[PDB]
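Beneath this line is the structure, given in structure tokens, with notes to follow.
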Amino acid sequence: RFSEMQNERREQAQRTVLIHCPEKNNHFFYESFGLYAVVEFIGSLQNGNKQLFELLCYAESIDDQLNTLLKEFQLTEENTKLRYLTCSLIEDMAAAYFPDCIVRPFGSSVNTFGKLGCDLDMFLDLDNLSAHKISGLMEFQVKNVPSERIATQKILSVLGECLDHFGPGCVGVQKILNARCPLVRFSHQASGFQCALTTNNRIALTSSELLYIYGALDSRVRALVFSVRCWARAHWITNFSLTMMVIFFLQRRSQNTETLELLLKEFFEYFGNXXXXXXXXXXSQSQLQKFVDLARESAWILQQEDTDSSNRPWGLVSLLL
Amino acid sequence: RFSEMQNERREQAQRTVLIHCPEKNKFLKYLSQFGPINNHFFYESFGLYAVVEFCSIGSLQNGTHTXXXXXXXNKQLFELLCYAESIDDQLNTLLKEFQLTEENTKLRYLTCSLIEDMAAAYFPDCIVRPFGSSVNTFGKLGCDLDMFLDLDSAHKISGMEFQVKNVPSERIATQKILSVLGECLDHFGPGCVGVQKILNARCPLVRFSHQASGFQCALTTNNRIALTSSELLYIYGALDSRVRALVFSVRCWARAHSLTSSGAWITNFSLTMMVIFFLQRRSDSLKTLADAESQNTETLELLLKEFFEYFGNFXXXXXXXXXXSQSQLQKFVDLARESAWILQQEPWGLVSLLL
């Protein structure tokens with residue numbers, strides 16, 4: 001149901017078209033520098049933040065708080081289908097050199113812990129060149145592949161070069177072919193997405209299927225991470241570290257009627273006692289402390305909360321200050 | 001009949017495939033299994049290759065994994081002229097031995113197709129056609145294959161007009177285009193080695209080398225002027241046998257002495273001109289030819305001799321030469337005046353002049 005979901009979404013973009021305009025199936029358009037229109041049916045045409053804080057104090061429980069913070073931050077169908085199209089425009093540019101190739105989004109854009117206004121990560125799947133120029137047992141004629149890493153750095157370098165000079169929207173391009181997982185980041189003007197592309201690593205689509213299955217395995221999972229992160233930001237250790245500990249904290253429990261209010265509070269209580277590879281299995285001292293500090297403090301606030309409410313700091317909002 | 005010829009030749013390479021092989025009819029018996037097969041031919045750059053042209057071709061691509069006559073593509077020429085039976089049979093041998101051969105001609109039209117393939121990724125309906133010394137009729141074997149990429153698009157539209165990167169000057173557009181193509185040839189483009197960008201010359205170009213064929217290639221983008229220079233001469237070389245025969249030999253003559261070289265001298269194109277010139281100032285102007293589209297029995301022997309005699313005094317121009325080193329031009333006439341004498345008297349004929 002994940003591999004499946006992506007394909008209905010990808011096929012979706014293929015019939016979608018992004019149109020720029022002045023200022024005047026289902027159709028939906030958005031804003032940025034002008035008014036852009038997303039339209040889906042072909043070659044038939046070509047041929048011719050803080051306000052959130054204050055909005056929580058009007059909810060009628062801590063549990064209704066997490067659920068608002070999640071609603072306001074999580075991606076929206078529009079946006080979701082808009083970064084799938086972006087992937088499609090790219091996949092178009094890369095399908096010139098590499099015919100049947102797929103660029104599909106991954107990470108925070110596809111699991112369920114995607115926040116609005118984040119990075120669109122893209123993974124270019126290739127399953128080199130195929131010309132008239134053959135070689136003989138007939139076999140296509142390619143440029144000898146020393147390591148599959150260089151082949152990455154190359155590929156990315158050319159796509160990179162193409163995006164930059166002739167490829168609409170694509171700006172702020174920059175190559176980073178030397179970082180363990182070589183990548184190329186640019187920016188698409190028509191959408192405001194910080195995007196990044198990589199080539200050889202089916203590991204990210206496998207990291208993003210996990211969380212997918214967790215975020216959709218139970219409502220509260222999405223609710224709890226979205227708030228811990230937000231808590232965490234409000235005050236190193238990576239957004240992925242936390243998330244883990246949270247799916248973790250969720251297993252080391254256990255049907256389970258617990259409330260977000262209770263669950264949240266038990267989050268901090270539980271962690272009262274570098275690497276996302278050292279202190280947590282691959283699925284700064286001063287820092288981790290200040291985390292438990294926060295953890296232990298963010299505990300007591302909710303302790304009073306229950307032990308001992310209006311439109312001045314309460315429940316969650318007390319924890320985002 | 002030029003624009004025309006180029007298209008049949010291009011369509012021709014489209015159905016042509018270039019195969020690399022070890023070193024051994026079982027072989028056509030093979031390829032035959034993907035459809036007929038017009039002609040075909042061998043040749044060997046730094047290995048042995050097959051150039052096969054089918055009668056489509058997608059099916060062969062669907063067939064992959066993960067005692068033979070080679071069709072040839074200098075000094076011995078000197079000695080071979082001394083066995084011809086007249087000075088006129090000399091110019092016509094020197095011309096046959098040096099001029100391009102169907103094989104080669106169709107081999108550099110295929111190379112253009114493999115390139116055109118790499119640039120039709122970015123620019124769909126683009127054509128890369130060869131030009132210059134590879135297309136007129138004055139092309140000598142083993143010369144430069146010059147190519148011209150003619151350009152006449154995403155979902156991402158703008159309002160209904162496509163969305164492009166703003167074109168500052170059409171010269172930068174060129175420089176950019178050539179840079180990407182250039183980047184692509186170098187890294188992932190089979191055979192294409194020794195690549196090098198030259199984007200600052202007045203005609204920006206990118207030169208490389210194709211291993212599979214030994215061609216020194218060169219690509220440029222915006223200039224229909226070369227396809228217009230090359231049609232002129234075309235019509236000249238084909239307008240009368242002797243033209244081809246005469247230039248091929250004055251060039252050779254030229255090269256033989258420290259004259260026409262591969263800097264600041266006098267270019268193989270200069271000469272050629274003077275010769276088409278020399279040929280009109282006898283008993284067809286590029287005017288009554290450019291805008292529009294007489295017998296003369298002279299022999300090559302006579303013609304050639306009168307070439308040097310005519311440039312014995314050559315305060316006058318010659319429509320430097322109009323576009324249709326002092327010490328050097330002199331040593332030219334020196335040679336001109338001497339290379340006359342020799343034919344005046346009684347190694348022989350031409351070969352006397354190539355020494």
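Numbers here mean position along the shown chain, with the first residue as 1.
Each residue, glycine too, has its Cβ placed from N, Cα and C.
Residues or ranges marked as ATP binding site by Swiss-Prot on the basis of sequence analysis: A:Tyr30, A:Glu31, A:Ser32, A:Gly117, A:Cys118. According to DSSP, A:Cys118 (ATP binding site) is assigned to coil rather than to any helix or strand.
Cβ neighbours within 10 Å of A:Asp119 (Mg(2+) binding site), excluding its own Cβ and spanning all shown chains: 17. According to Swiss-Prot, the Mg(2+) binding site annotation covers A:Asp119, A:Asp121.
Note on A:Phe106 (mutagenesis position): other Cβ atoms within 10 Å of its Cβ, all shown chains, come to 25. Mapped onto three states, the DSSP output places A:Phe106 (mutagenesis position) in strand. According to Swiss-Prot, the mutagenesis experiment A:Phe106 to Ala (Swiss-Prot position 230) carries the annotation: Reduced enzyme activity.
Here the residue is the original one, but Swiss-Prot notes a mutagenesis experiment at this spot, A:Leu183 to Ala (Swiss-Prot position 312): Reduced enzyme activity. Counted within 10 Å of its Cβ, the other Cβ atoms near A:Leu183 (mutagenesis position) come to 22, all protein chains included.
Under the heading of mutagenesis, Swiss-Prot lists A:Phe240 to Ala (Swiss-Prot position 378) and annotates it as follows: Reduced enzyme activity. In the three-state DSSP assignment, the secondary structure recorded for A:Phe240 (mutagenesis position) is helix.
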Protein Cβ atoms within 10 Å of A:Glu31 (ATP binding site), excluding its own: 9
Protein Cβ atoms within 10 Å of A:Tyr30 (ATP binding site), excluding its own: 15
For A:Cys118 (ATP binding site), the number of other Cβ atoms found within 10 Å of its own Cβ: 17
Set of same-chain residues at least 6 away whose C-beta sits under 8 angstroms from A:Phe240 (mutagenesis position): A:Unk276
Closest of A:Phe106, A:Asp119, A:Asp121 to A:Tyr30 (ATP binding site), Cα positions, recorded positions only: A:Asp119
Spatial neighbour of A:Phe106 (mutagenesis position) that is closest, considering only the recorded positions A:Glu31, A:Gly117, A:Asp119, A:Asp121, A:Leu183 and their CA atoms: A:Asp121
Other CB atoms, at most 10 A from the CB of A:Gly117 (ATP binding site): 11
Minimum Cα separation from A:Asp121 (Mg(2+) binding site), reported as the residue among recorded positions A:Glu31, A:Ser32, A:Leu183 that achieves it: A:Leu183
